[PDB]
Amino acid sequence: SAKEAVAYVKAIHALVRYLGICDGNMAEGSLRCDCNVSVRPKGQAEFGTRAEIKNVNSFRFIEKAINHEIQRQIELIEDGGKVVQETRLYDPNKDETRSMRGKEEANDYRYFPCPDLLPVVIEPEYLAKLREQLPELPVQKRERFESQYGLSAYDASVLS
Amino acid sequence: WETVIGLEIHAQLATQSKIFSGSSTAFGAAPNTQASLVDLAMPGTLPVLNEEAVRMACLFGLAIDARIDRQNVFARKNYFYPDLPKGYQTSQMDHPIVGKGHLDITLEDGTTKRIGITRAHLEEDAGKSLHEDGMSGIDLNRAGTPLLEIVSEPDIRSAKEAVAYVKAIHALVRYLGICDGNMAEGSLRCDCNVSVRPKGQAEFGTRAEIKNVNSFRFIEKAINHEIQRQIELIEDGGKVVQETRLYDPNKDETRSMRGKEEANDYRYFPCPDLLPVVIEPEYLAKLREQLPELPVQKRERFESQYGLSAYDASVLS
Amino acid sequence: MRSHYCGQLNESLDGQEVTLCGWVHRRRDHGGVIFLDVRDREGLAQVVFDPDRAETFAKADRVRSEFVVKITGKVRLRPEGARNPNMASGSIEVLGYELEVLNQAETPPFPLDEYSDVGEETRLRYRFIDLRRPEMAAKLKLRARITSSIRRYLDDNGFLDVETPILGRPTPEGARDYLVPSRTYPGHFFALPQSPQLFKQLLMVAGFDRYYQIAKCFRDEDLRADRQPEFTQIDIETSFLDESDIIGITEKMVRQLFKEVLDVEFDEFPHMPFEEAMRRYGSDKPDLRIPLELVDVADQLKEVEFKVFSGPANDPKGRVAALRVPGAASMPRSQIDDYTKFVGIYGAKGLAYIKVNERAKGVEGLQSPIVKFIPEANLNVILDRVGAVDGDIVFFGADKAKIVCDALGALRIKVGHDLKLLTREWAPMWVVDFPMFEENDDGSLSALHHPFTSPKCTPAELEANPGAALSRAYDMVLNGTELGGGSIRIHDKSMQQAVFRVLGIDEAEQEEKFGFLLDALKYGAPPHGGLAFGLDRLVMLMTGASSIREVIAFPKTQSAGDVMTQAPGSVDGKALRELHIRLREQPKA
Amino acid sequence: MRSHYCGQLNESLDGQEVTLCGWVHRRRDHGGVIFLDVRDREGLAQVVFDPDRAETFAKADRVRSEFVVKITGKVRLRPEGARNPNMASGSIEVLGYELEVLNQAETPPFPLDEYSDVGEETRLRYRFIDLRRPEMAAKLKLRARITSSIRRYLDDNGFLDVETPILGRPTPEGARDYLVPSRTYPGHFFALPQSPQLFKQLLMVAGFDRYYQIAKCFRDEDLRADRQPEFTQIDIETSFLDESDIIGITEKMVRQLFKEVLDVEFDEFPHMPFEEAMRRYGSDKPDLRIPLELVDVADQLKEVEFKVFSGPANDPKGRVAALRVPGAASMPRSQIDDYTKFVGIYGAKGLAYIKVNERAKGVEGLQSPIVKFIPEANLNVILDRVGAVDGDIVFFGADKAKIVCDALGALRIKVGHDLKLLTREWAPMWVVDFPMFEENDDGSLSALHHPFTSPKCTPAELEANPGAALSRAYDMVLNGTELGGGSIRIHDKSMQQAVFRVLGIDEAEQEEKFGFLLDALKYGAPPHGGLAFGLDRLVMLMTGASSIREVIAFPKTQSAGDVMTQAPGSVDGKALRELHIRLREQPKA
RNA sequence: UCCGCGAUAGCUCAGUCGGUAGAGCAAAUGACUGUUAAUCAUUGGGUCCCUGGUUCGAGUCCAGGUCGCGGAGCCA
RNA sequence: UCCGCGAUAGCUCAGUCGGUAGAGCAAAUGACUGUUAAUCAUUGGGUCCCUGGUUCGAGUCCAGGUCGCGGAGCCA
């Protein structure tokens, strides 16, 4: 579901913010995301082409776009018509889905191991030190704020 | 989408005397002239089953290749309506005349599909209400007229297939000489139990019983316009209710005459006046010898032995 | 630069040269003399060419049908044996000095004037060359003259030409509204108005003392002949006026209009009550050209042996009316059977009759199969009452009130026209005093017009016996057709509550159906009343046209589509998506 | 039965008794004397009550705001200390003989007093009591008078008031059509017209020499402050007339209208070409109230080191224009910065300037940071050319043609109003001689109106060089706003084919988008030309109103809809299915 | 997502570094004989945008939402 | 479902008991000095409502469809 998606983006944002990897400020243009949404009628593995909506900023934008795309695909399958694979985008002003590029064929990016850069070897010692360096996760820290220290769910969460 | 429909066909048998009365069948504009004491349900009067009625019944049973029960009992369908005189319709609840047969319907998309017929029992007709002054007028001239209710197994799918089945029934009955077949005079009638379902989920849309359908065109158009309606209804969700609908060829719309609030309890039970009729294998042995050559197999016989095309064979047969 | 119009060439302009532009109707080539019939908005005129200026002749031989040309020449007075009655300018011709072809023309699909066998579909498909025909043009120009006169009158009498919006809010009960999907409000619709009724009432609330508007109206109902989906109506509403004043102004308007345009005069308009109209004509729209009148006679035929009379005669829910048609005893039995079948279509079980030939011999003086079951005295006072004499036929309608009123009313109008028993003059009238309520098939009471119609009595005499209440409503009738109508509205709290109480509607429906209206009514509404005219039918009557489509520029067929622009048409999926709607024409097996 | 209107009570009627009906504006209670301000359609009047008749007084103290009352009394000449300047009838009173409350009124949501700052959403929600206010009523009454005058003129000059259908066939290219689902033709739609263009052309084809119509128009484009979805337009089309005749009749109309209504006179309308208008005003709709004019000066500055001038000076695709503002040398640098940012909003990199104080003292006499990079001679002949003397400022716009025209044109009108330089009088004009084409983003050429506009040259001079071609189109401008416009159309086959070839569109699209039109055009179309006026803006100007909603009876908000009737609204699923549609959201493939 | 401003009687609008929602207008009652946008006194009226939390207590403070205006950001 | 009529040039409309789509009007060319719904001669034009079948051959006959007008029937 879309609400699950927003929750997942919020969880990623929170965890990464805790790790100190990214700033998290979507306004500055640090954290971005894309959504590969595809619906299908229960019973038939048939129908329901995938829709890739690119460039989604806020969580609200994510939710609204995912919903308005789900219902759109539902209608498209209901009418039948032509279910085509395209990479769409979402504008919060009109809440409509726009097509940036029409996919004529599968883009061949030609993947192959880069000859100038050699494979970096990460030994279990690296992970052994970093695991000790690992900070306490927020999702488990708020629950730890529920368990050992006397606190409510709300205040523990907003404290964490 | 997969549309599973059904067909309940009432066929008026061409017998001289009524099924339980002694009055004539074919009638003119003269009202209540074809009604004796039995049809009027006078107190103390009693019914006696017609001979050629059950004869033609088991005849259709033999033609349709159905397992005919050795014994069949008439039951009572108790409901109150001015057209129905005795307050109950003499039908057959358990042990019908004919049961579980199959009819090969020829369509235009290649294969001639086989359709199922769950039963075909003996009923009786009622009176007719007319548009007049104020009050209203009921004519019992058609009341007491023998009826054959051919109920088809819900194996029939598309609307065109349904039209094919009605035409096949009409043709078979025409060949057997049971009913006139002329829908214009009001001899052959039918109802449709259409219900659609999305492929994949055992859940489905509510059943729709469209009653009183005349011509084949009316059948096709009404069934289609009902199917699409149910499709929309399940797509939107809303309220899926079981109703008794009707079709008018003027606006091509489906209107609900009565909303089925509950299952009508007709209170079926074996009729104490009528004893169970026993059809022995000798009757069937003679009647099967009397059985005419089926048209569906006649055009195919026109295909096999005699050099002929499908078209000319069908239109000749 | 035109000098004069073709169809305005009188005999007085002789010895003057003129330049006229127009279309080439038909062209006659005799070789030594060329004839051209040039046509404009005013009509046709004849231009003649002699090869004494063979250059103009070269510009005369190339010219074909419907060419748009400009001709300058001199008006010469044509010989006595050449004068044309059909042509309004047909007593003069014009010799062509110089010609110029302003524009060429492909061959016009159909010919102008009869008996060119155009059929209605083809005439509608090429409506832009059909209106070139002088008759159609005369009809439309006449319409323009009508709207002109009405606007002049209403303007001169202190009415304000104010425009009301078309895109309004949809609501049930009255009629099917044409809907307009909203681009800005997904899931919501605009609705085309059935009448500026509510808006005009708001305009009364708004302080505007007198309002009028020639407004477009739209009904999404299945239509009748002489009925179109888009029709124009003359809306009128006034404040601080009673029914007498409104009927006065409006009547004055109709008279002034008929004298301005057709130049006829109407004397005065008789005011006839609904009850009287139903009594002696069996119709709410009486045809006062036919002097024939229905006369009730059921009271003396109560205890009589004949049963189809006595039946409804003792039944309160109906009557037995007679209809005398004079000098019509010579009528053949064929026509009688035709008429019985005719009245059959309105529900009458039978059309009884008496041929009246010799009054002094009594019963043997009345040839009819019915005369035996009815006494001589009753017969004689009946014949006395209906005004019948030697040579006449008396028909009898005996049934439920509605049935006999409609069937005998129609038999009245039918046999009225069939025997030519009318005066050919114009005959206008006002129908007033309608009942307030009627039963609604199943039961109960309901208002015929609108629950906002003013009753003649007080809310107490009203809550007393609602059946005895008459409304202050009024319809205007001309030649048995309803030109229009309206009424004075209620602005009284206790009265609105009285009619509201008497119809069975609690405040739930009062709020849901009329809440915004009642709201507007609560903030100080003045005594106001109005009326509306169907402008189309009015013009149809004033022209003498057979159908309403003949008085509309670009009409539509009985199935609401017009064959010329092929509307309604198909729209691309984009515009369909932007308006937040979907189709449902999906492929089936 | 009213005797006289409240606001039409002159001093001459003294010693006469009068009966007047209306609303209670505001009521003043002093105890010993009661004052009533009664308001009707014509205005307000004062009614006085003395307790010598305590019954009328009893029916006066209970009376509250907006009560609908009928008062009969005598018109008394008021004392010297009581006379009212503000009230047009404010030199007389009426002593109340007898009063009657025709209807009571609940307290009005917003007051009808002058200058009580209730806000617009509330003003729109109760529009039926908002239009009671005398100013709005004066505006609407003015509108009625305007349409009256225009209709009178056009009727008197042989034009035909003909109605065209609203429900038509949908088509792309021009604008988004409002659609109306068809009950009878499933999957098909009707469309509201943007203008009666096609219909008026067909009416020209139909032989009607002169047509006019006050028609409703609908556009599904997004909205703004001075733009509404439903707007009324004065359509006009004529046959066998050139541009001079049409502009003549229309100009005459505007003058006659302005004299009938506001009583002002217009002399003659100067005809200014588009190229010229763009040259000295930078706008296709010049404001002739502001005497300020743009003067080109780029010719003497073709090879100078400073690059914001030299850049556009050697590039043909742009210009460098100067603008003299008189007496404005005392201006502070702040205002200058505001103006630079203003021309900034139209894309100009900078607004250069020169303060001219002493032209005779040379180089030390022109204070500006730019003056160093430009020679004395060029400077001097510039000052000579622009008409500048002691005390003026000369601004400089140097960029692409569009940019300098829009930015300096707007800076011109802005500083025009900001410095109060215009005299506040009416200033009418005609804009003529437009170009035929402009480029369309991607490439190619396109007509800025319609491809059916007649060019002044021949189809050969036209296929030679399309950029040098001028159109026969014309707009009417008042106070720098476009009142309306039209043009003379093409009826020539080869000309239509010339513009068709030159526009790059093949016969496929020609047939698909304008095929039925070309068809109607082929069967003999006359030389015709037309024009249309935005009636709403015209009335807005004539009233002096700020917005268009002030001249519309029941307007809609900027998001398409009126808050009073809550349109657009929701419709039940039955009617939705019967019109063969289902709703949805916005996105679809 | 972010910044500023704003949601509070019928209408307009104020409310500090937390103590019964006040004021103009309108309404109701009463007073006063010349106002004319009457005045004056008294009375009545309103979920402080929603929910949860803080506190002895909430318009005010905390967190999460709804709506209107403008700005910023993003639009591989 | 059933009965009657109808679909054939730009328009209207005819076509037997099966053998190059005719006629009026319109169009094109030519003739003619008084027509006015001009005439006359000549020329050009069309998928006989769709499909299949019959015959040496189809507007015509057989079977099955589409559409317009009206009537009948049904509307437990």
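The numbers used for chain C are those of Swiss-Prot, and the residues that appear cover 2-590, in sequence.
Quick check of the header: X-ray crystallography, 3.7 Å.
Note that Cβ sites are derived from N, Cα and C of the backbone, with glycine treated the same way.
Around C:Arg490 (L-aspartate binding site), a 10 Å sphere centred on its CB holds 23 further CB atoms from the protein chains shown. Positions annotated as L-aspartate binding site by Swiss-Prot: C:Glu174, C:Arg220, C:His450, C:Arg490.
Here Swiss-Prot flags C:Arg220, C:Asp221, C:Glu222, C:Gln229, C:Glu483, C:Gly535, C:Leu536, C:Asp537, C:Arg538 as ATP binding site, drawing on sequence analysis. All protein chains shown were included, and the count of other CB atoms within 10 Å of the CB of C:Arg220 (L-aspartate binding site) stands at 21. According to its DSSP assignment, C:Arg220 (L-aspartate binding site) is coil.
In Swiss-Prot, a mutagenesis experiment is listed as C:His31 to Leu, annotated with the note Enhances enzyme specificity for tRNA(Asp) over tRNA(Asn) by 3.5-fold, by reducing enzyme's ability to misacylate tRNA(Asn) when tested against E.coli tRNA, but shows little effect when tested against P.aeruginosa tRNA. The Cβ of C:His31 (mutagenesis position) lies under 8 Å from no Cβ of any same-chain residue at least six residues away in sequence.
For C:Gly82 (mutagenesis position), other Cβ atoms within 10 Å of its Cβ number 5. As a published mutagenesis entry, C:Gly82 to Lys appears in Swiss-Prot alongside the note: Enhances enzyme specificity for tRNA(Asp) over tRNA(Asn) by 4.2-fold, by reducing enzyme's ability to misacylate tRNA(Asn) when tested against E.coli tRNA, but shows little effect when tested against P.aeruginosa tRNA.
Residue pairs drawn from C:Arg220, C:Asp221, C:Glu222, C:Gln229, C:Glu483, C:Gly535, C:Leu536, C:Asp537, C:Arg538, the listed ATP binders, are separated by up to 21 Å at the Cα level. Annotation: C:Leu536 carries the greatest number of neighbouring Cβ atoms among the binding-site residues C:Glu174, C:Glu222, C:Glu483, C:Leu536, C:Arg538 [cut-off 10 Å, Cβ to Cβ].
Considering only the recorded positions C:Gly82, C:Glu174, C:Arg220, C:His450, C:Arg490, C:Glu483 (ATP binding site) has C:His450 as its nearest partner by CA-CA distance.
Counting in whole angstrom, C:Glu174 (L-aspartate binding site) lies 25 from C:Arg538 (ATP binding site) by their C-alpha atoms. Within the set of recorded positions C:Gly82, C:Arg220, C:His450, C:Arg490, the entry lying nearest in space to C:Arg538 (ATP binding site) is C:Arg220 (CA atoms). The Cβ neighbour count for C:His450 (L-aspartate binding site), using a 10 Å radius over every protein chain in view, is 14. Taking Cα separation as the measure, C:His450 (L-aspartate binding site) is nearest to C:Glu222 of the recorded positions C:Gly82, C:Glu222, C:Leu536.
Residues C:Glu174, C:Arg220, C:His450, C:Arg490, recorded as binding L-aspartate, reach a greatest CA to CA spacing of 23 Å. Of C:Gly82, C:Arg220, C:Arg490, all annotated as recorded positions, the residue with the shortest Cα distance to C:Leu536 (ATP binding site) is C:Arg220.
The secondary structure of C:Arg490 (L-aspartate binding site), as reduced to three states from DSSP, is extended strand.
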